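Below is one structure; the comments refer to it alone.
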Amino acid sequence: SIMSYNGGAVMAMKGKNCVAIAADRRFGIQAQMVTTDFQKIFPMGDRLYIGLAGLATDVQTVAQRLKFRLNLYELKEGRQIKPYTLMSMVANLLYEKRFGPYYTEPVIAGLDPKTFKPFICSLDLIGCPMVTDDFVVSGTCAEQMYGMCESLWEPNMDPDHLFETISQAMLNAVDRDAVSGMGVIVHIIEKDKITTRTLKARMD
Amino acid sequence: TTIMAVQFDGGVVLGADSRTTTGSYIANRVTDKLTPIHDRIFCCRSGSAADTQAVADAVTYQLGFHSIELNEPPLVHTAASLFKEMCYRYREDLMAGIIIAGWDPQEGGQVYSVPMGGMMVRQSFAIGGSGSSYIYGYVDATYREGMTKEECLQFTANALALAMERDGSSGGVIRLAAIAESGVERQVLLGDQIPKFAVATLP
Amino acid sequence: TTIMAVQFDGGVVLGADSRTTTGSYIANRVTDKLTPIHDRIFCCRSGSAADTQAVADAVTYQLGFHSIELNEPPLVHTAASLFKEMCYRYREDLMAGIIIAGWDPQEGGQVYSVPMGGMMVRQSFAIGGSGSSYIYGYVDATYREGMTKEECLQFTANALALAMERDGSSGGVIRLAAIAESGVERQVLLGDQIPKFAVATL
Amino acid sequence: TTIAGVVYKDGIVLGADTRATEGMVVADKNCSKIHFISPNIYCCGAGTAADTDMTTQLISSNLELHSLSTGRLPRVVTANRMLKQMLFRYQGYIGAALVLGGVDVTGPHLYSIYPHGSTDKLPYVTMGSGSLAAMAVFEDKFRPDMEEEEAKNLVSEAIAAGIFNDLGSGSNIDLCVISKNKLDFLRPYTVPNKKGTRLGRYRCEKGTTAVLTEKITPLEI
Amino acid sequence: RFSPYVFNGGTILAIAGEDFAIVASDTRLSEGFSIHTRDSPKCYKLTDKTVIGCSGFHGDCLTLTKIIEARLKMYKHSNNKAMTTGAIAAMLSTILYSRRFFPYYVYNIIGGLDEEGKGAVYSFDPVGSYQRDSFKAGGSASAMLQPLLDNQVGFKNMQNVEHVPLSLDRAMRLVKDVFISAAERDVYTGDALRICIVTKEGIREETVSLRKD
Amino acid sequence: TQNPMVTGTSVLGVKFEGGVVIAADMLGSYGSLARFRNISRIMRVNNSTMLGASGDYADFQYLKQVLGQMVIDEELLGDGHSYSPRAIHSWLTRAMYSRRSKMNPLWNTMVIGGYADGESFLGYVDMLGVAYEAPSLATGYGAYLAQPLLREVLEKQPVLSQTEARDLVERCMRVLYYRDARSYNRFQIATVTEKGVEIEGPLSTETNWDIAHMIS
Amino acid sequence: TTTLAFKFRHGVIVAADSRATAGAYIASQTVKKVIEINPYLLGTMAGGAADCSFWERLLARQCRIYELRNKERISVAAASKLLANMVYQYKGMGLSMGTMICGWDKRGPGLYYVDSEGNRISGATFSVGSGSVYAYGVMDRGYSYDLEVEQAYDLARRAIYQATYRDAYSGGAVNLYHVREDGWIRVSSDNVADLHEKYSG
Amino acid sequence: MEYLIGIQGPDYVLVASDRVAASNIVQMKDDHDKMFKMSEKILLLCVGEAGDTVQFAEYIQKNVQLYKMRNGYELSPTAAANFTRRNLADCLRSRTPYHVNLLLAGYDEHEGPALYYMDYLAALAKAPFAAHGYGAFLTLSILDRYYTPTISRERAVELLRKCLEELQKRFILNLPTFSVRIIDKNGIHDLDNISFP
Amino acid sequence: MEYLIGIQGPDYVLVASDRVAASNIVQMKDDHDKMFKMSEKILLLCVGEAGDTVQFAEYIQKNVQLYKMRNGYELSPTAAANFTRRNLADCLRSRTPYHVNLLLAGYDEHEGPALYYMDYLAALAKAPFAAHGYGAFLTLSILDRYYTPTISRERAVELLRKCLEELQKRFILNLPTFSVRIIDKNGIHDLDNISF
Ligand SMILES: CC(C)C[C@@H](C=O)NC(=O)[C@H](CC(C)C)NC(=O)[C@H](CC(C)C)NC(=O)OCc1ccccc1
Ligand SMILES: CC(C)C[C@@H](C=O)NC(=O)[C@H](CC(C)C)NC(=O)[C@H](CC(C)C)NC(=O)OCc1ccccc1
Ligand SMILES: CC(C)C[C@@H](C=O)NC(=O)[C@H](CC(C)C)NC(=O)[C@H](CC(C)C)NC(=O)OCc1ccccc1
Ligand SMILES: CC(C)C[C@@H](C=O)NC(=O)[C@H](CC(C)C)NC(=O)[C@H](CC(C)C)NC(=O)OCc1ccccc1
């Protein structure tokens, strides 16, 4: 598949008042790893982040194009974008290319600007938006991640527990995928602070 | 899909089956394949459902503007010519075969068959669709010139019944419409009403 | 090609067109599609001419040996069963659809249709070939139980005539054969003799 | 996807399953396939989900502008003409199979619209992977002029037949009841199936995962 | 024209322990988007100490199981002994390879007690290659089931965790929980789970119910 | 049979206390054309078992000839043994798989219903060799339309009486006639009980076309 | 799959990774890619797992029959030719097998590469599999005939590890075997994760 | 088939390119330079389909030069890499797509040395060391084994020579001469070509 | 890809072969010998598809060695070439076809030095000089320009070196070392490998 060419794994989980997003760090042309520091999670609104997996070019282009639209929206509106609105904006961008799509499946993790309510969302290549109350996973190792998340996830997890659960699911799932791995980066989004941690992962 | 039109003195009788099928599944068992393009002009539709409905809607709009502008009742030939022009121009794009039959003050009852490829012919009797092949012999042998309106209504129903029995695509109820100066009278024949021909009985 | 066989009480009536066509060229315009497997058993042949001729030749040889060994007139069912075996065994290698119509003392006049694929079915009336599609409605509407041999000859002629006009592949003279205990009588209808149905005008 | 609708004596009942499937994996377990075209008109969506959402949203916006201009409640025929004309130009490239049901001044009307732009107006319609299963329930037990509760029971049974007998459909039953005096959107109307309790709790403890680097950036509120 | 294979779906899981071997499977047989039956177990008891789990094309699974049963009788007559779990695994590798040019479309996991009495799980690729593993998952949901087993039975990616020998009670709880999670995200997995436990006393079969959606 | 020619449509089987009932339409179609409308797609293998097949009729006729010959041979032996419904089912699975492996499939889907030893048996055999046993079975479009109705009733009431099963088959046959293009009104119902196999034909289904007037 | 073998003063060193992958799924991380044909001969497996396993096991059966029939062990050259002949009969039929036959015989230390294509070659250093290109460079830069055993063991471990880091289809653990005149000895099995900490530290 | 390599150290970027131009089985030129100087401190090395390499690199080079003339200050290496990625990605779905693999090396006074890897599909990754062509598969393993982030410029040439020596030993293709250049605070500096013969 | 060349002088046949065996992108061996000693005075050089070259060349070598054991006298170089051509031709229309391009060099006491060129299609031609491989296109002209029927063995080595030097300068592929052997009345004599 085109998606498997560059590889990539991204997932987001919801906690009591916190959200977490994690991604594999390997950039590979196919079976060869060019770099282990690739960015798949991009800051959008301070407490709002989007993780993109798929063709590395498309991941970079959509992040660059989305930021252009979001930066213009924030300046004209005068307000930080709501997490739901970012999902609508990204869906419009993806649908515009419905006949020839960008090969990226976006996952959005964010906290509402005023309420601080946790929000997690996933979108398909052509812009279908799915919003979930638990976890959203996109990437080459999606089936593996769904299996780990369904068993590990529990409701109203505290920020420390959310970090442990997202990490265990991501590490074990990337372990079972050849084209995903070479380290995982986890961001915990809380109203008071952002905690970014790089996990110890097998390099192979 | 079997669609048939027979001309009678002063009028036309139009008949069709009621089956729309995607593969071997019947999506609609009661479909109306007779569409009123104008007050006394109707079209029987065969081929892609989407193509026929779109072409019929466009002709109805064009014929409606034409009639209002000329302040005169529309001609069957004009309706057929509009269908032929759209069908020929997009022949590759549209899989649609249509039989246009109606009453005009000038030429009375006229049946025009526009087959796929956008060709227009005026015929005393016209049959179309997948079931048409099975009834070609019956229509040729049974048709007699000078058939009355009731005789034409019987002729169309008997033919459609034979086609529906031998054709997988054709089926459901027989919808019949008769067009004359007085107006359009439409009847639906179903179950016992549909003509029945004895099946062979050799177990 | 249009082949039709109808069973009357006391025997069978067989009919066929006379046209063999390669593409749009009529290689033979007077071909006999009706052939004798035995004295009172005949086969109407449709599909590839080579396949139909080969299967007919083989079954006539097979049926004749069986009849001589048994010292008995062959059963129409056995001729059909021998034809069915050949068509089913070589369904991939053959393109032949045949009708077996004949008279046997035990079961009387019988029509068995072996369609392509090697299925065998006994039918009161059978129609086969490309021309058959055009007459399917006519044959169903016109057929009446208890038809006499003379009515059956007219019914077969009218149906074949309608199919020939509609089908480009079908056409030429109509060959009709009647089989009964008395014997087999074959007539050819040509020109004005062929039944005529008025063409539409205006 | 199983989407179905029936016309009852006083209105329309529209039903759908909540399962969205990517490949053979279940992507979503709570998808709303009944969309709002207008206050009196609702469309059930089957086929490519992105295509269905966009097609309904554009038609809903067009009807809203039309309704403001007219000053009158929207008519279902307008939605069908707009939906069929749009789908035809795309030539089946926009894969939206839609069941459109609404009650207008003329009466209660139900239509089925296909991706190539064909539209059929029918008393009862079923679309999607489980459509054949739903149609069998509708053929077996449908009477004209059914009461609202009987209609709700029949459409739920048809949606349930799709959920149980079709791999594509599943999760939950959502019903929208449209009548001249009342519109009820019931989600989930019934939850047929639920996940089993987790027998053993992994409960990963703090410190289980080793972290190479940690950066904490405070965010002012 | 004609395709010789179809995917009938299903997932099989086998877990091995010091005194027990657990082989489990879903009961759903499916073709395309439809369910043929909700009561087809994919676990077959080859011997007193061995069970085989088969997922893939159902026709190959039925043929392979009948051939394996026949071969076991032929070995017993010649060697006057029942075939060992390891010997069954080596024979299966040869039978699967015999059809390398027209492969048997089946994923096979053989779970049974060894001669010492420890649990043995052997996993086979469709062509025939086999490896002994402590736990293995196969079939449509193998990708979903395996990472959890690696984390919990393996204790992989876990630090400051005591490694405790697997117990039948924990193993049963894990087998049931992984299958309920698979039922949520796999169209071909659901209806019921059959768990066959191999122990010195004998083989015991237990059935749990998964979602029928 | 790489390419099927004259073919049969769905065959429905339902298990009831004291026996099994199988229903089939009596038509064989060459593509769209309803070429032969009096054919019988149900066969009685022996007093214990009956068979119904959907797919190439020619293949079914060959299998009927092979199966009939086998039953005649066993009856001649007079051993007192008989082929049980399961044994006939297992033979069919072996035969279908062997033909599939030789890449010459018999293009048929068959339901085997038999009552033996006071137990009802219903089995399914595909051209590929996929085989299983179930309380209710349907082939072709029946799986999509009739099987959902049969399964729902079976879940509400696991054990069905003969009259209830006959009603369910007639209702499902009506649904196939309404929504299957290749379906035919004339149909045969075959029942296997302790007494034996009885085939009833040609039954016909009353149909309601009231919806035609409803559309406006 | 990365498997490497080199001939040095103290014998032949055979090394291998432990990852078997179906598509991009890592099915196994514990696969043994070196088969012990006899106490003095080893065979390396790369390419399709079943193809290499069946054919190398068949070679092992033939080698035991040769030892029983002739009362002498098979030569490395004879075993390599026997595998080449058997795979060649099925050439063009889709078997994918890349193997190195490494052993000590009367002639001395022996290394041969046999391929499903039918190539049979003898050389001091050979690497086979998807990660062969990565292993070849590290091995070539640090390889010397006079290398001591401890230095040789490190080169084999490093070459597999660097290959695992770059190649997706290579990973797991480095299995090390040293062929000696007395016979082959299993040396060490090291996880690439443990190796990563030692090398990076 | 063509070979590009970049090694980045604390205060410098060492870049090397194969000097061979070949059509069919014959090497038409042995003096080809695949290095294009975008600015005083920036070099873009391009390998790829014939014609596409020169057209894309020259267009990027001329646009980067225009920025200096129009604004009076040169672009940063990061800005130049982002400008090339945007242009190549924009052309990817366009009727004419450039099949070019590019390596961008530059020294910025404020942010220090930079090396950027871009594939034909247009993915930009900043890497400590990078290589392009079939030669990279053999060479990258040596670099991973012997590369330390604090490597000196003299040691970097020693690493580069080792990578090129392996290519002579194992690469099927003949690549006898390699052009070597370095970028530092002083600017781009040509280094003597490494010729194995 | 693989390169073979032969020069037949008045009293000798001089043959050279590239010594590199290669996988898809990497050279597995640099010491490969593509010359098979069929008999004391006959050398077969074989290049072509993997597997086919080793199996066919070995089969011909064993049969020529068998002829010597059975009759006690060696096959003529002309007879050996004809035996190879017949075997390759029979395999051409067989299910197993060998894709082998071969040069046969031999000395017969009665007929003197002989060089034969055979393609994968088994067409046998006696030649003063012939080459196989992509490099043959570049080197055939140099041999054509300077070859003389009476060329001396030392001059022939110099001419061969000029063709090998040309391959290094213009050939895309890396062929660093070449195996040089000369056949004479005394017998096959190995010569120092030309290396670059
Ligand atoms: C009045 C008639 C023209 C209507 C009716 C009668 O012919 N139409 C038909 O019978 C024809 C059959 C023909 C295409 C062989 N069916 C149709 O035109 C379409 C079938 C689609 C696959 C395009 N009918 C239909 O219900 O379409 C549903 C659909 C549309 C798009 C994708 C999938 C399914
Ligand atoms: C005696 C009748 C059975 C013959 C009649 C039947 O329809 N016509 C035919 O069989 C065919 C056409 C048919 C294949 C549709 N008509 C023909 O004229 C010829 C026979 C002449 C060459 C002597 N059949 C034909 O197609 O050419 C020979 C052939 C046969 C098979 C494949 C390709 C070519
Ligand atoms: C009712 C809709 C909301 C979705 C419904 C379809 O009926 N169920 C589905 O499973 C859809 C439709 C598909 C089978 C054609 N399948 C899907 O795979 C998804 C749904 C997820 C984005 C949540 N739809 C989608 O467009 O993504 C995959 C895809 C990507 C590019 C082109 C076409 C399809
Ligand atoms: C034992 C060694 C010889 C294996 C070694 C050699 O390369 N490492 C490998 O990675 C090989 C190479 C293969 C990707 C071409 N991997 C494999 O052979 C793996 C085996 C696992 C499924 C158990 N793939 C394989 O054999 O395909 C079988 C198969 C077929 C259909 C579906 C799933 C799996």
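For chain G, we keep the numbers from Swiss-Prot: what you see runs 60-260, in order.
Backbone N, Cα and C define each Cβ position, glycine as well.
For G:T60 (active site, nucleophile), the number of other Cβ atoms no farther than 10 Å from its own Cβ, over all displayed protein chains, is 28. Look at Swiss-Prot and you will find G:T60 tagged as active site, nucleophile, backed by experimental evidence.
The Cβ of G:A108 (mutagenesis position) has G:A79, G:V90 as same-chain neighbours under 8 Å, each 6 or more residues away in sequence. Looking at Swiss-Prot, the entry for mutagenesis of G:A108 to V says: Displays high resistance to the bortezomib, a proteasome inhibitor of the chymotrypsin-like activity.
In three-state terms derived from DSSP, G:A108 (mutagenesis position) belongs to a helical segment. Recorded in Swiss-Prot as a mutagenesis result, G:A108 to T carries the remark: Displays resistance to the bortezomib, a proteasome inhibitor of the chymotrypsin-like activity. Displays high resistance to the bortezomib, a proteasome inhibitor of the chymotrypsin-like activity; when associated with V-109.
Positions annotated as bortezomib binding site by Swiss-Prot: G:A108.
In the structure as shown, the Cβ atom of G:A109 (mutagenesis position) sits within 10 Å of 23 other Cβ atoms. Record note (Swiss-Prot) on the mutagenesis of G:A109 to V: Displays high resistance to the bortezomib, a proteasome inhibitor of the chymotrypsin-like activity; when associated with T-108.
Rounded to the nearest whole angstrom, the C-alpha distance between G:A109 (mutagenesis position) and G:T60 (active site, nucleophile) is 14. Mapped onto three states, the DSSP output places G:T60 (active site, nucleophile) in coil.
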